[PDB]
Every structure is written in structure tokens, then in C-alpha cells.
Amino acid sequence: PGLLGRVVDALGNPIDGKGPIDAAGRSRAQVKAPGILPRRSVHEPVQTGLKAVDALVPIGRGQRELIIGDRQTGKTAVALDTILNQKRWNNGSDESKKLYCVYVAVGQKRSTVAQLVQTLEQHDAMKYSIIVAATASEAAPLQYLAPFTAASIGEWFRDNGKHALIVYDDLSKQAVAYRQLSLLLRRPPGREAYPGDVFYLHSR
Amino acid sequence: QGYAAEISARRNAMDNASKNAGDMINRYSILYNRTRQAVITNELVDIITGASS
Amino acid sequence: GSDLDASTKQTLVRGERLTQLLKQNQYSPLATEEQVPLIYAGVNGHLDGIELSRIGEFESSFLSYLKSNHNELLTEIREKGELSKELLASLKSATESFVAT
Amino acid sequence: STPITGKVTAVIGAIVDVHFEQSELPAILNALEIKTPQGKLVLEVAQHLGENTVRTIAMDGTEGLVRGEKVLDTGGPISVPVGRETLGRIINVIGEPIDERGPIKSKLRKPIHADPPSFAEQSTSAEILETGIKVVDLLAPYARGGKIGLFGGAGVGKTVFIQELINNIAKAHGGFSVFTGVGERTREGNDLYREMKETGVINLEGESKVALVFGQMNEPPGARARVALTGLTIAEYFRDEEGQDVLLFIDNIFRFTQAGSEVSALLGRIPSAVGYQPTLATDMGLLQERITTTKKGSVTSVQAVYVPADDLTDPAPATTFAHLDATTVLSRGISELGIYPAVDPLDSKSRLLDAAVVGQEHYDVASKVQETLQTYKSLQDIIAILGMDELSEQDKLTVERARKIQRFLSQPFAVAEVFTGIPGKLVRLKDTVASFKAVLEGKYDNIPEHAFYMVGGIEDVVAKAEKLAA
Amino acid sequence: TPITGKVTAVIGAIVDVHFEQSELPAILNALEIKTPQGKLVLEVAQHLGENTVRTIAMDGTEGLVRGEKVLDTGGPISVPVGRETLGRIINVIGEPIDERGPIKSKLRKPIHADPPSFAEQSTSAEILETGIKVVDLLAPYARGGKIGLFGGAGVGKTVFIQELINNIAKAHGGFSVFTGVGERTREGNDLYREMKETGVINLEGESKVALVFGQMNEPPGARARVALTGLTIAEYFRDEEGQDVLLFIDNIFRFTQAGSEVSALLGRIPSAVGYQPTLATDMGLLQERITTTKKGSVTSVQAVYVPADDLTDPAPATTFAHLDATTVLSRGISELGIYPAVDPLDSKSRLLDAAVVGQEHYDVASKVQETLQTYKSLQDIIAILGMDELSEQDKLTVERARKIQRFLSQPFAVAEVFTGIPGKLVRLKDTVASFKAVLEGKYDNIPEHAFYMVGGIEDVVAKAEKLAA
């Protein structure tokens, strides 16, 4: 619960320069996904606060709903709008509606991330937000490891009976990162020069 | 008279539509041509990159 | 620039308001209690009479009207999650009163 | 025979290579077991690299593998267990439970590799399958011993159709079914489990008329591929030895082509057309041929297929498209328009549809329906620019009948309570021919389009006319 | 440390050294090969072992014997930095090319510099004004903002950057850094002459502008580290001195292209179409080395060349991540007789989402975008038939949107000559006012020639006077 209100790099250590993590355990980057037996069908609304989004394409928990559309048309802004709306419920005494969000930023400049975290603190919601970041300056393996340690930080919340949301921005730069290492470790290409075992990473 | 100028006008308008529409046809031919050349090119590179490693 | 009959234009007219109803700007989310009314007005055709340019005037003012008067009604939709016969009739009276804009 | 020890040399991915002894030589297609803290990892030997050095694709995760760690050889193929004790339970790719009823156990085992049957064995469709869904029944009839194939876009109702077939037809018909999930979602496996227990297709105090082998997508690419083979053999045990006419199900077979393409590159094979594996054809041909009717058992496969970005002129669906007798186009648009099924009957090509297979009457009704619909499609251009209001009177009555047919392709579903709100209705073939026959004759030509909305047979159209009146 | 070596090979312009002792240098250390010609500075990129490294060549490899001495400087190529870097032109080896001699310096620094961390961050994003109309309305500059322009030269890539210097650099004051990464030779000489004529730089007086220019007859490894050389100079100003600065970069396609040429040679397998595999890491360093600190603040403007006008090409795509505003200039619009050539539908700024530019400014720009998008939609119908074979409402809409497209042409002021129309400097404050009137039909009643090459509100009126006569 120490990771609440922390920016953390890909290794789960501060870079914003707040105090150290007051953790209750350690976990691993790659652990196998819950089977069909520890599963239970979806049953729990999630609300964006944009009327089209909710009405036409309703979101819920355990679902994976894919926000697709061209780069930088306010793609971060669609994702931030959900995060901001889950504040109303989060604040009170109902546990079924709660948010303890993990925002994932791969390939982006620090300047951009720096605008977001300030927008959240004003809007009163860096209380529960965690930023896993791997900036673009920082190598390809750390960029790649960034979504995946983000997930593990979520499996703990999810396990304990808490609800959270993980934004994976953006998984297209994840393939790209994986491309840099694979082709310089000389592994054959899949399709478009992206190694063919990209699918296994994304699905797990 | 009104009707005759109207059906006549329509004939002219619809003739002028074929001249413009052709020009659009020829443009989309060049678009199809550019597109073909890139698809062939990009496919080669990927096969080559595979042979090379 | 096809010629359009009345049956076709009921659809086109109904649609244009709906499209505008969908319309949103950046950075202004709202809670479920206050999207359930707005959708009733579009789908049950309360905007068909209202002019296309001022759908956006209406969306905002309607919301201020309800906050003063029918704030009891909105709390019920929030707490119970369903609109009853009584909630539906109340919601329908509310849209009506404000259907001039 | 005596176990063969090989020591690991390079773990590169799914690809993991092993270095067996001399004077005792493995063979291609055997199963190596590697002691691990996560079970015993099963390796499909897929190449010999010479001097007894194998390059294998994993059937389970390739994480936390220990360098230089001892590998036993079973001496033979990856062998599952088969029985009637596979009914109910959900198995995986290595023959282990997921639903935790304890080990699937039986008196026989069999391998997941078999060479297809010869020309001599062969046997011909000569039977009628009843679907109980009208668009499908008239306009693209499915017939017993079929190789039916459900091409469509991303989640357009593929799952939705398959769940209804299993609910009705599996229980109705006396033979078995094995529904195979090859690298499907962990959402989808659970929805499928829960749904076939409620409908009574699965009874765990007893015998079932479906089995399940649910594979998972979070398995290495090598493993995703051979989830399909694992399901197939349980049907082969039925087909062959117990001599039962199996109504087979697979989901989604696109996943088998995809799974295979990822390890194709790595095995050292250079890419071919549209980024697909050049071993596209021969791996398809082997899967499809095994699933062919034969004297020992008739097999009636329904295979789901995912069409990539709604482009079917792609080589992988296109290869698959030939082998599949009774193709289905499920258009995305038509799903959205509110018509379930979203079957497009002008682009569904049936090889079981003809002037004798369903007979001259059936063929005729259905030819007249297709043309009428074809007028409506052809006339859209004319309507678009010139307008509807300068269109002929004769064309408009023809178009009014088509429009009535179009919303009569709609029928409700009993597995959709979330997507539809009306319980299913099962419609006989004999009934479909008469009700559509009524429309052309103009008995339905003054009764709304919407009075055929989610109805079953004839009686339902006529009553629903009264419902709109009041 | 001193490390002797001999030049074993010269394969392409990616020389291989074989060192003659067991001491070995680290990766990104710099090495000099002695020839009576001068020197060649090469920089370690791989060790291929057996005491054989492979080194990037920043000088053409002509006339290189096998078994010829190399020497180790013991670190990365060191530029000279200081406040006596001003009035100067710097190449890539830290040597003048404008021949004022040895460049006076206190600290000489390695060209590669580890990027600023995510603890040094200014949250600033305050409006700065361009003085160009199109830009003020659609994508107004910012204190923290990064702007990029894409597409091929239409109006001349360089020339646009010149207007920007003319307007923004005489009203921002203080230091400005220009880094031109493999930029054409002639153009640098014309600019040098202009700054001294316009009394910005003077070599007899003060110099509040500094300069870095490379040359595009230079070898690929060299043109790639022109960018880093400027960037070292920029950081020094931002941090140590703590001054607020600009940056202008033209042409940064050329950085990427230089990298893509060396990528093959080194022993790499590149990405599809041809571009380098290390594109994301490298692009990451530059744009996180221009990242604001809590000392001074900087604003950057970057030019990108596209050899097809396809921004879905892998090199323009990676640029987009590091940009929060763009001002795409398209060749189409230039050819039509509209200068500047800004595309108005491929424009963005971070502050244009909401009332970060004030509510009134947002209403005017929001509607402008809607009108032009309708005009683009009805382009087929217009071509195929016309506008009188459309509905009456639409016909107005089309005509209104035709005045807007034309209206956007603002005459350039250091390129007044080249356009041929005396320049207009149209304020941020004025642009909002002018555009307000025009939307309500207050100037939409007079010719499409009273909108052809005009500035603010006043000029539209004045072009009516002319036409009348």
C-alpha cells in the first residue's frame, strides 16, 4: 500500500524522489494468468462519465476494452477521463466501487508525465494513483518490463478484494521495444519485423 | 418550355459529371499503382531480414 | 443532394439531434444519475422539436433545473439503479416542462 | 525403451534445445519430459539438428528452466487418455484437469498424431442436419457429415451461434460432441462452462454429451497449436472404436494457423505470403482431411473462424475457405442492425444445397428468395443518387417483399439473455419452406417488416400481426 | 588512457581498429587516426573482441592504409562550452568552421550526456506568441511545449524557421541556440550574414544568439552527432547559467537517416522498410535532453522531412510521442497559392483541449475546425457536380469555409521578398478578434480576393477598395 502516490520506474523504485516503498511483500514480473476455474463472470459496472462510451460500449470489471484510434488525438485524455470519474464512489464507504489506478507510460517524454501528475493532484486523485513509467531515453528491456510489473502490482490489489484499473499506454511501443532487443539478439522476424512470439507476451 | 430547359440542363449536368468522374477514375488508378509498388517492396524486406539472420 | 421525402427526413432529423446529444468536450465527466435523464430526452424524441443548434443549450440548462427541483428524483435513480413506473412518469413530466428550452 | 538422457543447451524461447546421448536416438514427434517445479514440461521433438540434438517446441511454459537439466524420453508421442470418462471435464493440452474433478482416467490411451484415412475408407454425406435457425435452413442448409464453417469478423456472434448448436443439437442427437477451445480467452472458457451446465448438456452426476479441452492463450506459441489435435483424438476414439456419429465443434481455428506461424519463423523457416508460414497449406490439409466422413463414423464439424479486419481474400482464411462445404459469411453490419444471425445468404455458398440434396422444391423457394434480395441490393445505387421517389411502382412491391424477408432472417436465441431478451425458437425445415413461400405469393405483403421481428414459424408471424394491432 | 592501435580494416565508413595492448577503452570513447591530412575522429560503438573494436567514422575514410596508427583520447568527443560559444559556429569535432580560431572555454564536455531525471521538471506551459495567425489560432506555442512540423519542403523548411526567428527572437530576448543537423551549406552563410546585418550577432559587439551548423557533404556518422554537439551547448545554458532559451532544429529527419545508414554496416539487422532498430531509444535521449529543468525553461521547434508525405512512416511516427503540439505544413496547400502552407486539420496543441487558451479563443478555433472539415467532406460532391446541386444551407457553408481557407494566408516578413507581398505581423490578441468577425458574416459578403494574401481584420477591408476600382 506504500506504492499509493508514488511514481516508480520499471524496477519498482522511486524516480520522482518521494520516500521509499512501505511494502507488505514482493511479487514477480511474470506469473501465470488465473484460469477458468478462478474466474467468475463479469457483474460490476465501470463508468467513464462520457455518455457515448457508457451507453454504446459499456465497461465492466475483469473486461478488457480496447481504445483504438490514431496517435495523439487526446488518446491519453480519453483514458484520464475514466480515471477522474471513479473519484465520486472511491471517496465514500462502498468497497465494490473503488479505484486504485496504475497508469503505464512507455515511450513518453518526462515532460508529458509531469503535466498529468499535477492535473491529478489538483483534481484530488493522486491519493490512490500509481504511475509506472519507463521513459523512452531508458533502454528497450526496461520499456518492455514496464507493463508487466504494472500487472503484478495489480494482481495484489485484485487478490485482496480491491478494485483497480490499469491503463496500458501504449502496447504498440511495447512491440517496438521488444523488436530492438530481438533483432540484435538475431531472432527471426514474425510479421513486419516484430518477432513472432509477440502474441504470447501480449496475451499472458 | 420550363420542363424542356430542365430535362436539357440535366443532360448537360450529367454529361459534365462523366468528364469529372473520369478524372477521378484516372487519379485512383495512380493511387492503386503507388500502393501496389509499396506492398511488393515491403514484403521483400521482411523475407530478406529473415534470411539474413 | 438527393430529394428526400417525409418518411426519410423523420429519420435524418431525429438522428442529427441525437448526434449532437452525444457530443462532448474535453475534460468534463458526469455521474450516472445525471446521464440517465439526458438519454431519455434523446431516445423518446424530446429533442425532435428542439432546434439543432440549441441542443447543447438545453443539455446544460435542463441539468441546472433538475439540480434545484428534482434532486430527490436523481438520488432515487442513483440509489436504486432502475427507473420505476413512478420514476418514468416523473422523468417524462420533467422533460416536458422544459421542452420549450 | 530405457529412458534417454539429454541435457539442455539453449533456452531461446518456446524453442528449447536438448542434447541426447549417442547409441540411442530419439525420433521426431516424441515427448520429452523436463522436471520442473511447475509440473513436468512436455516437449514436442520437431527437428533433429544432427548428432542427437533436438530442437523442440514447448507444450507448457518455458520460464524458470534450468540450464543443463536432465530430460527423460517417454520413447513415444504425447499420449493423452481417452474414454467416456472424458465427458463433462475440462482437460488441457497435456491431459490434466483444469476444473479439478481429479485426473481423467480410463483404460485406454492414444497418441495425438494420426495419418489421415485412405480413399478406400471414404464415405459420402447422404443425410440431413436440422439447424432450427431459418436463414441458415433455407438459404444455406447444413447437412449431416458436413464440414460446415463459420467465417466472420471479430466476435460478431460466432460464440453466440456455437452455444445454441450445443444447447439443442448435442443433447438431441444420440452421439457425442467434443468442443475444443484452442487458445481462447479465460473469460470465454468460463462463460462456455457455466452455460452448458445450466442448459443440461453437462451433468457432473452423470454422463455428458459434450467434453471440453479448453486451452489457454497464455501458453507458448507451440502449445497453442496442438490444443486442437488434443481435442480431435477424443472424437476419433468415439468415431472409430465406439462407432458413434460425432457432432464436432472447434473454436477458433484461426488460432491454430496463428499459433503455428509464430514458431514457424523461429524453427528457421523464412516468412512467406502475408507474413504467414509457408507450411500453411500442408498443416491445413492434414487437419481438414482427418475431419472427413468415413465408414467408421460420420463427423459433422462446425469450425469457427476469425476473419482478419474483415478481409477474407487473405490467404489463411482463403485456404480454409475451400475445405469448408457450407461457408457462412457473418457480416459485422448486419449484427449491429439488430438481426441475429448476421448471416449474409448471398455470400454463403453451400455444397449441400441443390435440386436433389434438399430437393427441387426447397431449392426453388430459396432461389426465388435470393433473387428478390439481390434486387434490393442492386437497386441501392439507383436509390442513392436519383432518389426513391422516382423509383417504379413494380420495383417498390418487389423491394417491400425483400424488406419483409430481411427482418424475417431474424430469430431469437435461448443462450442470449444479455444480447437478446426473447427465448429461442427452433424452426423445422418443412416449416421454413412454407412460411417464406407465403411471402412471395403476397400473403405477407401488407403486414409490417417488424411483425417478422424475432418470431419462429408461420403461426408466430400471424399472431404477432395481432400484437402490433392492439 | 593512451591506447595504441593500428587500423586493421576500413569496411564501409565503419572502421575497425585492432589494439596492440591489453588495455581496452569503454564504449563511446573516442579515438583519433593520425594522417598528414588532419585527423579523423571515430567513436567506439561495438567491441567485437579479440582486441578488435568497430568504430563509427565522423570523417570520410579516404586514403586509409592497413597497419596505420590510431590513438585513444580516453573519452567521448569533447566540444567546448562556455558563454564564449556565442557568435561562433561549431561543427561536430568542436572546432570552428567560421574560422575565428580556438573557441574559448572553461569546461570542455562529452557530446553524450545522461538525460535529466524525472525529478527536475517545470510544470510551465504559459502562452508564448508566434506572431503568425494560423499558429496563434490552431496550435499556440507554449513555455514547456514541443512543436514539430512535418512534411516536405513546400515553402522551404528553412525559410519558415527564419520567420520564427524574426518574430519570436526579438521579443523573447536572451539566448537562443540553433542546431542544424546536416543542413545545406549555402543556407547557413545567408543566415550568418542576416544576423550581423540585423545586429543580432556581431563579432565586434555582443552575440545573444549562438550557432551550430553541420554540412551535408559530411559522412553519415558526423551528421548524427551534429545534433548532440548543439544539445551539449543547450544544457549548459539551461542548467549552469539557468537562463531561459529557445531551440530551433532544422532538419532532424537527417539525424534519423544518418543513423539508418550506419545501422547496416555496424552488424545490425534493421527494422522493416529499412530504418534502424535503436530508433526508440535514441529518439528518447534527444527529447529527454531538451526536457525542462527547474533552473531555466525552453521551447523547441523541430522540422521533419518526409520522402512521401506519409506520417505513418516509422520515422515520423516516433517523433509524435515527444511532441505535444504540431503545426504540419503540407505541400498541397503551398501549391494552391496559400502561404503559409499550414494544414489546419492536422494541427494540435495541448492547450487547445479546453479553456487553456481562454474560452473565447477555444470557441473561435473549435468552429474553424468544423467548417473546414465539412469543406473537405463535400470535396467529392463539389468535383462531381457542384454546390447548386446541393441544398441551399450547404451552399453557404461551402462558400464560408472557402473564405476561411484563404483568410489563413499571412505574408512572411523576412521572406516578404519571396512571397512578393509586404509582411503582416498579426498579433495573438488580434487573430482572435479577426476570426470572430469573419465567422458571423461580417466580411463574408465581399470577394474571395479580399481574402487572398491578407493579415488581420483591417487588410480585408482595404483589399475591397482595390478590387472596386
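Residue numbering for chain A follows Swiss-Prot, covering 138-341 in order.
Looking at the header, which is where the method is noted, we find electron microscopy, 6.5 Å.
A Cβ is built for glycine as well, from the same backbone N, Cα and C atoms used for every other residue.
Swiss-Prot lists A:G206, A:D207, A:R208, A:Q209, A:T210, A:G211, A:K212, A:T213 with the feature ATP binding site. Just so you know, the Cβ of A:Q209 (ATP binding site) picks up 15 other Cβ atoms within 10 Å once every protein chain is counted. DSSP classifies A:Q209 (ATP binding site) as coil under the three-state reduction.
Quoted from Swiss-Prot, the note on the mutagenesis of A:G291 to D is: In ATP1-2; growth-defect. A:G291 (mutagenesis position): 19 other CB atoms within 10 A of its CB, across all protein chains.
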A:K212 (ATP binding site) to A:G291 (mutagenesis position): how many Å between their Cα atoms?
22
One should report the C-alpha separation between A:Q209 (ATP binding site) and A:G291 (mutagenesis position), rounded to whole angstrom, as 26
Alpha-carbon distance [A:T213 (ATP binding site); A:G291 (mutagenesis position)] in Å
20
So if I draw a 10 Å sphere around the Cβ of A:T210 (ATP binding site), how many other Cβ atoms end up inside it?
10
Which binding-site residues among A:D207, A:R208, A:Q209, A:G211, A:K212, A:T213 have a Cβ sitting under 8 Å from any chain E Cβ?
A:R208, A:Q209, A:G211
At a 10 A cut-off on CB-CB distances, which of the binding-site residues A:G206, A:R208, A:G211, A:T213 has the highest count?
A:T213
Other than A:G206, A:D207, A:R208, A:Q209, A:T210, A:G211, A:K212, A:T213, which residues of the chain come within 8 Å of the ATP site, judged by Cβ distance to the Cβ centroid of those residues?
A:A214, A:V215
Binding-site residues (A:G211, A:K212, A:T213) in Cβ proximity to chain C, threshold under 8 Å:
A:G211
Across the binding-site residues (A:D207, A:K212), the Cβ with the fewest other Cβ atoms inside 10 Å is that of A:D207
